[PDB]
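Peer 1: Starting off with a structure, shown below.
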Amino acid sequence: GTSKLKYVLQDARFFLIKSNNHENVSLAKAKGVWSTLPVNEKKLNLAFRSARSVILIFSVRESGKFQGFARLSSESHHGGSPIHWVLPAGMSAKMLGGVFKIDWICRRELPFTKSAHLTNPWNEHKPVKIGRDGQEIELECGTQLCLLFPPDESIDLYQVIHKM
Ligand SMILES: CNc1nc(Cl)nc2[nH]cnc12
C-alpha cells in the first residue's frame, strides 16, 4: 500500500540529484550515504532543519531514468572513513567530503517516459526530469513523482516515520 509513503511525503521537500555515474548511486544504496558539491550541501543542510522530510530523487546522467529516492536522516558530516566514490573529471574527493546519512524509500527505477506529464514550477515548468544536480522540486510535483515509482516491497517505512 501507499499510506505510510504518503505520510512520509507529507510537507516534505524534494531535491533532484544528478549523479555522473551508476557506481556512486549503487554505493549510496548499499551504504545509506550521499555526498554532493558544496553549493548543494549547504542547501540540503538548510532544508534538513526546515522540513519534516527531505527527499532526494536520484537520476544517473544519460540513463533516461530515475534510480530511486531516499530521505535525509542527518545533516552532512566530515571525518568519517572516506567513502570510495568514483570521481568524475574535475570532481575531487575534497569536494564530496560532506556525507549525508539517508534512508532509502524506493530503490526501483522509473523511466523518464513515465514522468512526462509532471512539470516543476521551480524550474520554469520544464519536465521534472530536467534540472541541475540539487534542483528543488515543488511539493505537489515531487509528491506525484515519488508516487509514480513502482512499490519497493523490501522497504518498511515504520522506522522512517519515527525519525520525523
Ligand atoms: C557521490 N556524489 C556524486 N557523484 C557523482 Cl558520480 N556525480 C555527482 N554530481 C553531484 N554529486 C555527485
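We number each residue from 1, going along the chain as drawn.
In case you wondered, yes, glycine gets a Cβ from its N, Cα and C as well.
Sequence annotations record features per position, and here Swiss-Prot assigns RNA binding site to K18, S19, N20, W34, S35, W85, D133 based on experimental evidence. Positions annotated as domain 'YTH' by Swiss-Prot, on the basis of sequence analysis: 12-149. Under its mutagenesis annotations, Swiss-Prot gives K18 to L (Swiss-Prot position 361) the following note: Does not affect ability to influence alternative splice site selection. Record note (Swiss-Prot), mutagenesis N24 to D (Swiss-Prot position 367): Abolished binding to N6-methyladenosine (m6A)-containing RNAs. The unchanged residue is displayed. According to Swiss-Prot, the mutagenesis experiment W34 to D (Swiss-Prot position 377) carries this note: Abolishes RNA-binding and ability to influence alternative splice site selection. For the mutagenesis result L37 to T (Swiss-Prot position 380), the note given in Swiss-Prot is Reduced binding to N6-methyladenosine (m6A)-containing RNAs. Among the mutagenesis results in Swiss-Prot, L44 to E (Swiss-Prot position 387) has the note: Does not affect ability to influence alternative splice site selection. The residue drawn here is the original one. Among the mutagenesis results in Swiss-Prot, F66 to D (Swiss-Prot position 409) has the note: Abolishes RNA-binding and ability to influence alternative splice site selection. The residue drawn here is the original one. Listed in Swiss-Prot as a mutagenesis experiment, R132 to F (Swiss-Prot position 475) is described as follows: Reduced binding affinity for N6-methyladenosine (m6A)-containing RNAs by 9-fold. Among the mutagenesis entries in Swiss-Prot is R132 to A (Swiss-Prot position 475), noted as: Reduced binding affinity for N6-methyladenosine (m6A)-containing RNAs by 100-fold.
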Peer 1: Please check the recorded positions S19, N20, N24, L44, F66 against ligand 1 and give me the ones with CB under 6 A, sequence order.
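Peer 2: Among the recorded positions listed, those whose Cβ sits under 6 Å from ligand 1 are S19, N20, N24.
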Peer 1: How far apart, in angstrom, are the most distant Cα atoms among the RNA-binding residues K18, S19, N20, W34, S35, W85, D133?
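Peer 2: Pairwise Cα check on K18, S19, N20, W34, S35, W85, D133 gives a maximum of 16 Å.
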Peer 1: Just to be sure I understand: of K18, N24, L37, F66, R132, which mutagenesis positions have a C-alpha no more than 10 angstroms from the C-alpha of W85 (RNA binding site)?
Peer 2: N24
Peer 1: Treating G and I as helix alongside H, and B as strand alongside E, what does DSSP give for the domain 'YTH' (12-149) in helix, strand and coil?
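Peer 2: The composition, in the requested order, is 39 helix, 40 strand, 59 coil.
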Peer 1: I'd like to know which of the recorded positions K18, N20, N24 sit within 10 A of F66 (mutagenesis position) at the Cα level.
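Peer 2: Within 10 Å of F66 (mutagenesis position): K18.
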Peer 1: Within 10 Å of each Cβ, count the other Cβ atoms, then let me know which of the mutagenesis positions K18, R132 comes out lowest.
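Peer 2: Minimum Cβ neighbour count within 10 Å, taken over the mutagenesis positions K18, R132, occurs at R132.
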Peer 1: Please identify, from the recorded positions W34, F66, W85, the residue with the sparsest Cβ neighbourhood, meaning fewest other Cβ atoms within 10 angstroms.
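Peer 2: Across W34, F66, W85, these recorded positions, the one with fewest Cβ atoms within 10 Å is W85.
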